[PDB]
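For reference, the structure is listed below as C-alpha cells.
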Amino acid sequence: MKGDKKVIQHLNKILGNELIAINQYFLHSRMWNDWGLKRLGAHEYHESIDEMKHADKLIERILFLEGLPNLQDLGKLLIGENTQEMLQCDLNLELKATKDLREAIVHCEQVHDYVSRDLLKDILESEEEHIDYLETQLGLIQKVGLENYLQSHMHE
Amino acid sequence: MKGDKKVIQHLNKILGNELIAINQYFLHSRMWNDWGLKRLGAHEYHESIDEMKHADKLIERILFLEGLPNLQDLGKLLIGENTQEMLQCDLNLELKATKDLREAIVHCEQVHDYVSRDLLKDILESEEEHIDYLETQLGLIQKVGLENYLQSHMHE
Amino acid sequence: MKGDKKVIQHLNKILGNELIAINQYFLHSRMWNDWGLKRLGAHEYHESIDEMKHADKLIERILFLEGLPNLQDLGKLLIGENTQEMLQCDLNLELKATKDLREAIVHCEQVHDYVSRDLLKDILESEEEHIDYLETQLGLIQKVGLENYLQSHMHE
Amino acid sequence: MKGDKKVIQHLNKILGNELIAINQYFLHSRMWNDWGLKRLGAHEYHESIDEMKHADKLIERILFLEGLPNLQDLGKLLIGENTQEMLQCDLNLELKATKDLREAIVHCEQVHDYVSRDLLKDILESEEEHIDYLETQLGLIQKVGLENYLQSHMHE
Amino acid sequence: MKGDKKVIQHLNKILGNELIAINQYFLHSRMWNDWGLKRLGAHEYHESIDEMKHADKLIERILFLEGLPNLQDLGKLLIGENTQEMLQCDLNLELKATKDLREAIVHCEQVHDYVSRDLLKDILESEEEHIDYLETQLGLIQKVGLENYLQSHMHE
Amino acid sequence: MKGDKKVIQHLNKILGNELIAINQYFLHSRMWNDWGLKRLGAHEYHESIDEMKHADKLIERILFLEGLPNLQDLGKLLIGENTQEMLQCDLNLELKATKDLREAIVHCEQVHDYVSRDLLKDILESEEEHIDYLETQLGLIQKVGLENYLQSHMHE
Amino acid sequence: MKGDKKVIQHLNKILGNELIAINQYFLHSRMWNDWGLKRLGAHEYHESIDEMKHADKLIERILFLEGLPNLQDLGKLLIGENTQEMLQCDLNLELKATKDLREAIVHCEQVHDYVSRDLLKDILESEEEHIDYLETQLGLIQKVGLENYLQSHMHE
Ligand code: HEM
Ligand code: HEM
Ligand code: HEM
Ligand code: HEM
Ligand SMILES: [K+]
Ligand SMILES: [K+]
C-alpha cells in the first residue's frame, strides 16, 4: 500500500534511533554483566530486546508502505565508562528518541496515517517507561548512595 | 584477563561481520514475509537470531579480555532486490565471514588463546552450516525452477 | 448519549461499506469453495466474518449515540469472475473503505468524539491488514505463476 | 548345523548384493540430502537400513550353517549423477538382486533347506516392494514432470 | 563449498578405514552371538554402529566440500578365529585408524579447514575410546583367565 | 595406549596444579563458612569440586596413556587470611594454572595428541571462567566497598 | 571457641591421615577402572568419598576451635601394583589411622573435649567399617581365588 514519502522518512528516522539504542543498551548490559552488576545487566538486556521488537515493527510497517527500511546508517552510540554515565547516556538517547517520535506522530496525523500513528504511540509509551526507569535509578543513586545502589544491583 | 591486543582486533572484526549479517538477514526476512514467502522469511529470521547470539558471545569475550567491543562501525549491507539476489548476497557475505574467521583462528592459535579459538571455531561451524543452506537453495532454484522454488516457500 | 449528527452519518457510511464487504467476501468465499480452492474459500470466509464483527460494533455505537443504523441501503457488490478479478475487486473495495474511514476519523477528532475515533482506528487497522493480504496475493500470482498460486490454495 | 555347501554359496552371493545396495542407497540418500531433496534422502536412508537388516539375517544364517560370511568382496556400486539416474541405478540393482534370489530359492527347495528358502522369500518380498517404489517414482517423474517431482521431494 | 582437494583425499581415506571397521566389527559381533558369547556380540554390534555413524558424518562432510565419497574400495578385513584374535584384530585396525586420523588432522590444520579438523578430532576421541575398551579386554583375559572372561560374556 | 612421555609429564604437572587448587579452595570455602560468609563459602566449595572433577579426568587420561599419576607431590597452597587476599590467592593460582595449560597444549599439538589437547582445552575454559569470577569479585569490592561486598555474601 | 592446643594437633594429625587416604583410594579406584574392574573401582571411589567427608568435618571442627587446618603436608601414599597389594596398602593405612584415632580420643577425654571425641568416635566407626571390608576382600581372594574374585568385580 503506497505510503506517504515523509511518513516513511519519519519511520526510518525512528528506526535509526532504535538501532542506536539496541547496540548501546546491549553493550551496556554486557559491561554491567562483566562488572558483576547482574541485575543491571539483565534489566538493560531486556531494554535492548524491547528496542529490537520496536525496530522489527518499524521495518514491517515501512515495507508494507512500500518504502525501503534503512538499517545501514547507524548514528552515534553513547557509551558510558561507569554506571552513572551509562544511565545518563541511555537517558540522553531516550529524550532524543521521544522528541523524534512526537514529531513523527504529528506528521502521521496530518496525512491521516492513523495506523502508523498508533504504532508510534505504542513505541512512545515504551520509551517513556524507559525514561521513568532511568530517572528513578539516577534518583536512587542520590538517595541510597552509589555503593549501596551498585550493591543492590549485583544479584538477580 | 588481559588479552592479546591483536586477538581483540580480530574478535572486533568478526563482531563487525556478525553485525552486518544481523541487519542484512533481518531485513531479508521481513522482505520475504512482506512478499508472502513466509517459509523463507522464518528461516532467514532464525539466521539473523543465530548471528545475534554469536555477536553476544563475541562481545562477552572481548570484555573478559579487557577490550572495547566496537558496535559503532557498521559495514556495507548487501541487500538483494529479489529472492535469487538476496540468497547470493547472503552467500557472498558468508564467504567473507569465513575467510575472516579462519584468519582469526590462525592468530589465536599462534598466541595460545585457545579459548577464543574454540569460540571462533564454533561460530565458523555455524557459518559453514549457513553456506550449506544457501548453496542448496541456489541449487534447488536450478532443479525445480524459480516459480516452484518460490511456491514451496510461501507457507510455513 | 446524544452523538454528533455528522459523526452518525459517517458511522452509517462506514457500516454501509462493511455491509457490502460482508456479502462480497462471503460470495467470493463460496465461489472459491465451489471451485475446489478451499484455502482461498476459508480465508475469504474469515474476512467476511471480520467485516460482520465490525458492522456489529458500528451498529452498537450508532445506537449508543442515539442514531438509526441503516442496514437497508446496500451499495454495489464487486463480484469477480475468476481468482485474479475477485482479489482485485476485494482490493478496490478496501481502498474505498479506508478512504472513508480516514475522513470519518478526521470528523470525529474535530468534534471531540474520541471513542468513535478509537473504534474507527481499530477497524482501519483490520482493513489495512486485509489490504496487505490482498496485495501480497496479487504479488504472489506474479512470482509463482497463476497455476502454482491456485495449486497452493486448493487444500486448507 | 552343517548346511549345504551350494546353499551357503547362494547365501553369500545374496549377501554380496545386499552389501552393494547398502552402500549405493546410503550414498544416494546423502547425495539427495546435500541437494536439499530431503524426502528422497530420508526414504533412501530407510531403504539402506532395510538392506542392512537383510545382510544381518543372511550373515546369521550362514554362521548357523557353519559357513564363512563374505563381507570382503564388494561388487560394483551404481552411483547416478542426477535423481532420475539414481532411481534407475537402484532399480537395475534390485532387478539383478531378485533374479539371484529366485535362483537361490530354487536350490534351497531342491536340497530341502526350507528355512533358508523362507528367509530368502521374505527378503524377496522386501526387494519387490522396493521395485514397486522405484518404478512408481520413475512413473511419477513422467506424470508430473521432473521439476514438480523434485519439488515434491524437497521437504519431509 | 569447494574444499581443499587433499583434505577430501584424507577424508575418503578415513572413510575407507571406517568402512573396513563396520564390516569387521559386524562380522565379529555375529560370530560371537553364534558362539553364545552374547555380551561380546552386543558390545561389538554397538562398535559397528558407532563406525556407521562416523562413516555417515564423513560422507556428509565430503559431499558438502564437493568431493565424491568413495564407498567402493573396501580394504582388508582382519577377521579373527577366536576371541583373543578378534579383539587383537580390532585393536590392530584401530591403531592404523588413529595413525591416519592424526595425519588428516595435521593437514586440515595446515590449510585452515578447522571444521573438518573438529569432526576428525571427535572421531579420534571415539576411536581412542574403542582402543581403551580393546586393551582393557585383553588385560582382563590375562587377569581373570580366558575361561572366566568368556564365561562373563555369555549372558547379556 | 602408549603415550608421549613428555605429554604425560605435562599432564602430571596440570594434575599437580589441580591438586593444589582443590585443597586451597576447599579450605577457603570452609574459612568463609566459619566466618558467616556462606555465599562465598558455597561458591568456593563448588570451585573446589570442579577442580576435583578435572583432577579425575587427568588421572584417567594419564592411566590410559600408561603413565603413573602423581598424587604425592603437593605444591604450595596460597591460603589467604581475609576475603580480599583469599580471592587474590585464588586468582594468582589460576594465572599460574593457565600458563601451564597453554604450554601443555602446545606440546600436545606438536606430538599430535589431539585428544589430550581437547581435554586440556576444556579444563582451560573452566579455569578462565574461574578467573572471570575472581576478577569480577575483586572489581566488586572496589565498586561497592568491602563492607557491602561481605554483607552481600553472608546469606545464600 | 578456643580449643585445646594438643586436641587441635591431634585433629590435624587425623586430617593428615584422611588426606593420604583420599588420594590413595582415589588413585586405586581409577587404576581398577582402567583395568576393567569397575565394581572394585566404584567401591574404592566410595571409600575415597567417605574420607573426603571425614576431612571436611575435621577441617570444620579445627576452624571452630580457632586452629589452622593443615592441608599442605601430605604423608606417604601407599600405592599398590596389583589388587592384593592395593587392598593390603589400604588396610595398612587404615590400621595406622585407627591407632591415631584412639590416641586422639584418649586426649579429648582427658581435657573434656567431648564433642571432638564424639566426632572422632564416628570417624573411627567408619574406619573400622573400612577395615571390615578390606579384611573380607582379602579373605574372599583366598576362598574363591584371585581370578574368580576379579571376575566378580568386572561389572558394577
Ligand atoms: C548488536 C545487534 C544485536 C544483538 C547483539 C542482538 C542480540 C539478541 C539476542 C541475544 C536475542 C535473544 C536470542 C534468543 O536467545 O532467542 C535477540 C532477540 C531478538 N532480536 Fe536481536 N540483537 C541485535 C540486533 C537486532 C536487530 C537490529 C533487530 C531487528 C531489526 C533484532 C530483532 C530481534 C528480535 C525480534 C528478537 C526476538 C525477541 C523476542 O524474544 O521476541 N535484533 N537479539
Ligand atoms: C450475506 C449475509 C450474511 C451471511 C451469509 C452470514 C453468514 C454467517 C455465518 C455462516 C456465520 C457463522 C455462524 C456460525 O456457524 O456460528 C456468521 C457469524 C456472524 N455474523 Fe454473519 N452473515 C451475514 C450477514 C451478517 C451481518 C449483516 C451481520 C451484522 C451486521 C453479521 C454478524 C455476524 C456475527 C457477529 C457473527 C458471529 C461471529 C463470531 O463472533 O464468530 N452477519 N455469519
Ligand atoms: C557404508 C556402510 C554403512 C553405513 C554408512 C551405515 C549407516 C548406518 C546408520 C547411520 C544406522 C543407524 C544408526 C543409529 O543412529 O542408530 C545404521 C543402522 C544399522 N546398520 Fe548400518 N551402515 C553401514 C553398513 C552396515 C552393514 C555392512 C551392516 C550389516 C552387515 C549394517 C547393519 C546395520 C543394522 C542392523 C542397523 C540397525 C537397524 C535397526 O534399526 O534395526 N550396516 N547403519
Ligand atoms: C585427589 C584429590 C581429590 C579428588 C580427585 C576428588 C574427587 C572428587 C569427586 C570426583 C567428587 C564427586 C564430584 C561430583 O561428581 O559431584 C568429589 C566430591 C567431594 N569431595 Fe573430593 N576429591 C579430592 C579431594 C578432596 C578433598 C581434599 C576434600 C576435602 C578436604 C574433598 C571433599 C569432597 C566433598 C565434601 C565432596 C562431596 C561428597 C558428597 O557429599 O557427595 N575432596 N571429590
Ligand atoms: K548496605
Ligand atoms: K568362575
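Backbone N, Cα and C define each Cβ position, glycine as well.
The Fe(2+) Fe1 binding site annotation in Swiss-Prot covers D:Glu18, D:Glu51, D:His54, D:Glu127 and is backed by experimental evidence. For D:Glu127 (Fe(2+) Fe1 binding site), applying a Cβ distance below 8 Å and a minimum sequence separation of six or more within one chain yields D:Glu94, D:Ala97, D:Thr98, D:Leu101.
What Swiss-Prot lists as Fe(2+) Fe2 binding site is D:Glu51, D:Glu94, D:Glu127, D:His130, and the listing cites experimental evidence. Under a cutoff of 8 A between CB atoms, and with a sequence separation of 6+ in the same chain, the neighbours of D:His130 (Fe(2+) Fe2 binding site) are D:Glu47, D:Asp50, D:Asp90, D:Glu94.
For D:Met52 (heme b binding site), the number of other Cβ atoms no farther than 10 Å from its own Cβ, over all displayed protein chains, is 18. According to Swiss-Prot, the feature heme b binding site maps to D:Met52, an assignment based on experimental evidence.
Here the domain 'Ferritin-like diiron' (D:1-145) is broken down by DSSP into helix, strand and coil counts: 116 helix, 0 strand, 29 coil. According to Swiss-Prot, the feature domain 'Ferritin-like diiron' maps to D:1-145.
One mutagenesis experiment catalogued in Swiss-Prot, D:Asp34 to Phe, is accompanied by this note: About 30% active in Fe(2+) oxidation and storage, diiron-binding site does not coordinate fully, decreased overall flexibility of the BFR, partially occludes B-pores, see Fe ion inside the B-pore. Less than 8 angstroms from the CB of D:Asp34 (mutagenesis position) sits no same-chain residue that is six or more residues away.
In Swiss-Prot, the entry for mutagenesis D:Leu68 to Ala states: Assembles into normal BFR with wild-type ability to oxidize Fe(2+) and store Fe(3+), 5.2-fold decrease in rate of iron release from BRF, greatly reduced affinity for Bfd. The structure shown retains the original residue.
In this view, D:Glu81 (mutagenesis position) is surrounded by 9 other Cβ atoms within 10 Å of its Cβ, with every protein chain counted. As a published mutagenesis entry, D:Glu81 to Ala appears in Swiss-Prot alongside the note: Assembles into normal BFR with wild-type ability to oxidize Fe(2+) and store Fe(3+), 3.2-fold decrease in rate of iron release from BRF, greatly reduced affinity for Bfd.
Quoted from Swiss-Prot for the published mutagenesis D:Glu85 to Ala: Assembles into normal BFR with wild-type ability to oxidize Fe(2+) and store Fe(3+), 5.5-fold decrease in rate of iron release from BRF, greatly reduced affinity for Bfd. Its Cβ placed at the centre, D:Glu85 (mutagenesis position) has 13 other Cβ atoms within 10 Å.
Mapped onto three states, the DSSP output places D:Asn148 (mutagenesis position) in helix. Record note (Swiss-Prot), mutagenesis D:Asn148 to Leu: About 70% active in Fe(2+) oxidation and storage, diiron-binding site does not coordinate fully, decreased overall flexibility of the BFR, loss of 1 ligand to K(+), reveals more Fe cations bound inside the BFR cavity. The unchanged residue is displayed.
Other C-beta atoms found within 10 angstroms of the C-beta of D:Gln151 (mutagenesis position) number 22, with every protein chain shown included. The annotation that Swiss-Prot gives for the mutagenesis experiment D:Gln151 to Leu reads: About 70% active in Fe(2+) oxidation and storage, diiron-binding site does not coordinate fully, loss of bound K(+).
Selection of the recorded positions D:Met52, D:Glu81, D:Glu127 by a Cβ distance under 6 Å from ligand 3 yields, in sequence order, D:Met52. Sequence-distant contacts (6 or more apart, same chain, Cβ under 8 Å) of D:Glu18 (Fe(2+) Fe1 binding site) comprise D:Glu51, D:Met52, D:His54, D:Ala55, D:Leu58, D:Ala97. Local packing around the Cβ, expressed as the count of other Cβ atoms within 10 angstroms, is greatest for D:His54 among the recorded positions D:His54, D:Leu68, D:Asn148.
For the pair formed by D:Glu85 (mutagenesis position) and D:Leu68 (mutagenesis position), distance between Cα atoms is given as 35 Å, rounded to the nearest Å. Each residue contributes its Cα atom, and for D:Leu68 (mutagenesis position) and D:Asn148 (mutagenesis position) those atoms are 48 Å apart.
In sequence order, D:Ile14, D:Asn17, D:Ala21, D:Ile22, D:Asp50, D:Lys53, D:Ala55, D:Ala97, D:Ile123, D:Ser126 are the same-chain residues whose CB sits within 8 A of the CB centroid of D:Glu18, D:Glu51, D:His54, D:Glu127, the residues recorded for Fe(2+) Fe1 being left out. Other residues of the chain with a Cβ within 8 Å of the Cβ centroid of D:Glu51, D:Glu94, D:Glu127, D:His130, the Fe(2+) Fe2 site, are D:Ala21, D:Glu47, D:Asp50, D:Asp90, D:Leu93, D:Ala97, D:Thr98, D:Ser126, D:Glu128, D:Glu129, D:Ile131. Checking the recorded positions D:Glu18, D:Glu51, D:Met52, D:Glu81, D:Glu127 against chain C with a Cβ-Cβ cut-off of under 8 Å leaves no residue at all. The Cβ neighbour count for D:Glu51 (Fe(2+) Fe1 binding site), using a 10 Å radius and every protein chain shown, is 25.
Take the CB of D:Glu94 (Fe(2+) Fe2 binding site) and look out to 10 A: across all protein chains shown you find 23 other CB atoms. Using a Cβ-Cβ cut-off of under 8 Å to chain A, none of the recorded positions D:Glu18, D:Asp34, D:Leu68, D:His130, D:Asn148, D:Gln151 qualifies.
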